[PDB]
Amino acid sequence: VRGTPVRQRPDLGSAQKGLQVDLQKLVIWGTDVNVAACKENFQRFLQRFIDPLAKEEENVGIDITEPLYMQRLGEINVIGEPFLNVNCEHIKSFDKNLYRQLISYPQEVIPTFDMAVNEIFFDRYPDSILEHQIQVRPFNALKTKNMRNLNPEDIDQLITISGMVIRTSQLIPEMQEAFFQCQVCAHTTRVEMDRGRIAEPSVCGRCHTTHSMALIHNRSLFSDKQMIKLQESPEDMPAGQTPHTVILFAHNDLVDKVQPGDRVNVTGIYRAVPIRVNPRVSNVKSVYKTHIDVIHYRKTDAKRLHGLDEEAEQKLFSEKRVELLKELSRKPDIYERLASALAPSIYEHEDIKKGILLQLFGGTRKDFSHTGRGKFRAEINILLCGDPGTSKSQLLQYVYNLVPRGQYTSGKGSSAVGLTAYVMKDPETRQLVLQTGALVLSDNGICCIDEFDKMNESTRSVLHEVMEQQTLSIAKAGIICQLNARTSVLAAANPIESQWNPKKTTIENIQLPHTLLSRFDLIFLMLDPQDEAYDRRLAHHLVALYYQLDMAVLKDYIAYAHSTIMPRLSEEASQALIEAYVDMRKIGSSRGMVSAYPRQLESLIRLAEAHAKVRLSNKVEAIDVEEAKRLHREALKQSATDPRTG
Amino acid sequence: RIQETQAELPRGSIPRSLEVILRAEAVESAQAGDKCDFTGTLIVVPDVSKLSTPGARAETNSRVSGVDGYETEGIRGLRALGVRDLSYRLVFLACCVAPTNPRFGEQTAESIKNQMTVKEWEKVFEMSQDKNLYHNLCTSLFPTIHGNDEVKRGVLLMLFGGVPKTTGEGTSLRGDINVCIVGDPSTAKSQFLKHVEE
Amino acid sequence: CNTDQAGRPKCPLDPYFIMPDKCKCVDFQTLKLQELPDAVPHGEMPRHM
Ligand SMILES: Nc1ncnc2c1ncn2[C@@H]1O[C@H](COP(=O)(O)OP(=O)(O)O)[C@@H](O)[C@H]1O
Ligand SMILES: [Mg+2]
Ligand SMILES: [Zn+2]
């Protein structure tokens, strides 16, 4: 302590009695924690804990020799943010009993950790100024593979779960310190919140008038709060169990930190609270409901790609990692290496994998506001038109499980309202609220539409606006707005009759309106060549799956590309693009082929920019535009189709 | 009731809508669809919340206990202690109102002339006197779309509109111009519409 | 009658009768104390309590 104001911890709930009980050492009532011992143990953990298996890439700006969290405290000194994220795994490795005490008694233990961190920090720094005393965030607790298995025995304990955010309610203010003024002499007093309630003065302390003191709402002190409806991603999925929605609650710093559709590991206290029979009576129900007072949000995932927030953050890569990635870029076959890395167990779909990689990398974001032109879609859209059993669904699922902010819909399982938005009755505030859809939840990510042909036009019409202007203009009875839907669409289509007739042309087989097909800036025909070598090697691969680049480098490469690569058209690439579009239109003028409109010049620009980004060039080049030409041409099998027939 | 502008939406989010309160002169200074700019102070307003979970009670600090037959238990005790829930909403109190992007620095031509400053008025006058103003406006309004000069001219005439009139018997003579664009895909129809809107 | 929750139909106003046999009674007595005659001033009355 150095005079810093110790801010309250609304996440830890209303303070309890805190009854000390001597066992004859001096535990807290109902627990086996003694404040002195817990504080000393955590102080020791901070002073001297080193991670032996830590990696320079895992920890950036952290020496694997010096104690871990002392450097974190140094960072908190350098910046103003007085928060310290402490790994429950590290605590378990250091002092296992300390970990068990933390997990079983979070409300009691965590304040001791706060005291210890404040003591150490203010001893080291007698002059650093912080708005409030540092606060400790314990995360990475042993993952709860399914909330449905948690039991009343686990209530009020620190758990950790994973899931995507479905909704985030508005900022709810919470009282912390009521302000009272006398209606006679104007005497002012303050009453801090105590155990989840406030005691009215009932008598003036200056004029002694009974009940002359009135509460001043807008002169009181409040704290932020926010309901967050999150959908659980249970690793353990027992038979017959439907998906799970769990109510979260953020407090005063986690409010509005995770948007809908974001996937997060949330560590927090598992609370059970009563249900009033009516919102007006105080009678409660014998059966409680449960929610999560969120202590920590973690975005990083091992099996996914870097999120938007992580990419935005400056210190995401060490200088060594940056140099390694730049070397990998200067490598000449980086494009094919990354394409092969994508979906490692999908056999030689080189062109489709390259297209999906370009989709992941994405073009450049352009600010055409000054031009009065509108908003240009930098995202790339792909349509895999193929016979059932051609692995298009497998590729769709791989992308869905790979990309952050990914949504998945199939066939007639969706609807226009369910994809765009709708109005429901939030069954915790009894208020009517607006719930997004898949196309919005995937706003800055990907939507995977399997069975893209069984999508009766009523809902397929919605995709026009999304794929053209990245906007979803909803004008319903009460709510008018335009939601950002800057998604990338990966769709899978089956030729009519579920089989590709080798007599009808490309368009006649696809059976999708040109208005829509011109939106997709890549269309891959997954067609089966009756080839001995292909069949034999495919059988070898499929059997090999029955008995036996790094994701890390791929993820880091994509993150760095998005972070600091903004390819710009060069003059030579511009002329090449002009010639490419004229030639492509000339070719597409054929009868049954996929005709090329200026949307296809836009598509070529997008693909060239994506390839330049893959190369980290920062300047789109004739090589990139030529590769875009080649990819768009091999897709649809233009080379293998005559300008008359298919 | 106002809602957040599209320029500030976070990813995948629905715009936040809040009610702002105008008092006195500004009472009717905001109209639907306007991109206003409210200046004032945020405030809290007590709420009759339907939350079924009890939270943040407020009660008397005087220690009083009901006697036998009048125990401070149940609704009786809650009322006696004066327990009330402290549930609040966030509401904005705007003292002044003004458009986010002022157009100038009843309605009539003289009113517009007076409202607009000397520089803006002289600019309007000089452009009105300028020749080939038709083509100048079309080009300056659609600087990215190529061709479709007829469509540009028609949209400009639509923007300028006609002169509505009413006949003696009451029947009105519509003066507004209606324009439709039909054509092949990727012909800049949506581009024309978005130009017009922006 | 505060115990109206056992049934929706309500008990009257002023419903309570004292049950005599359930009363813990004690002996009580009233005495009339008079000031001491040697304490009463010369021309005065004896005070009482
Ligand atoms: N004649 C043209 N001049 C300039 N750009 C054009 C022209 N025709 C099409 N485009 C481009 O094609 C893109 C798609 O056109 P779009 O607005 O979808 O037309 P439509 O809505 O009629 O299909 C636009 O972003 C626009 O830049
Ligand atoms: Mg259109
Ligand atoms: Zn007073």
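In order, the residues displayed for chain A correspond to 107-130, 149-672, 682-779 in Swiss-Prot numbering, which applies throughout.
Header says: electron microscopy, 2.8 Å.
Cβ atoms are placed via backbone N, Cα and C, with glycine included.
Annotation of the mutagenesis experiment A:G364 to R in Swiss-Prot: Reduced MCM complex DNA helicase activity. No effect on MCM complex formation. No effect on MCM complex ssDNA binding and ATPase activity. Marked as ATP 2 binding site by Swiss-Prot: A:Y471, A:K516, A:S517, A:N618. Per Swiss-Prot, ATP 1 binding site is recorded for A:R497, A:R643, A:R732, A:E735.
Of all the binding-site residues listed (A:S517, A:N618), A:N618 sits in the most crowded Cβ setting, with the most other Cβ atoms within 10 Å. By neighbour count, meaning other C-beta atoms within 10 Å, the densest spot among the binding-site residues A:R497, A:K516, A:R643, A:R732 is A:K516. Contact with chain B, taken as any Cβ pair under 8 Å, is found for the binding-site residues A:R497, A:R732 out of A:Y471, A:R497, A:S517, A:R643, A:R732. Residue pair A:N618 (ATP 2 binding site) / A:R732 (ATP 1 binding site) shows a Cα separation of 24 Å. In this entry, A:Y471, A:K516, A:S517, A:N618 make up the residues listed for ATP 2, with the farthest two CA atoms of the set 20 Å from each other. Cα separation, A:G364 (mutagenesis position) to A:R643 (ATP 1 binding site), rounded: 40 Å. Cβ neighbour count for A:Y471 (ATP 2 binding site) (all protein chains, 10 Å cutoff from its Cβ): 15. Sequence-distant contacts (6 or more apart, same chain, Cβ under 8 Å) of A:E735 (ATP 1 binding site) comprise A:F500, A:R501, A:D645. Closeness to ligand 1 is met by A:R732, these being the binding-site residues among A:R497, A:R643, A:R732 whose Cβ falls under 6 Å from the molecule. Site extent for ATP 1: the farthest pair of Cα atoms among A:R497, A:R643, A:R732, A:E735 sits 18 Å apart. Rounded to a whole number, the C-alpha distance linking A:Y471 (ATP 2 binding site) with A:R497 (ATP 1 binding site) is 43 angstrom. Take the CB of A:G364 (mutagenesis position) and look out to 10 A: across all protein chains shown you find 5 other CB atoms.
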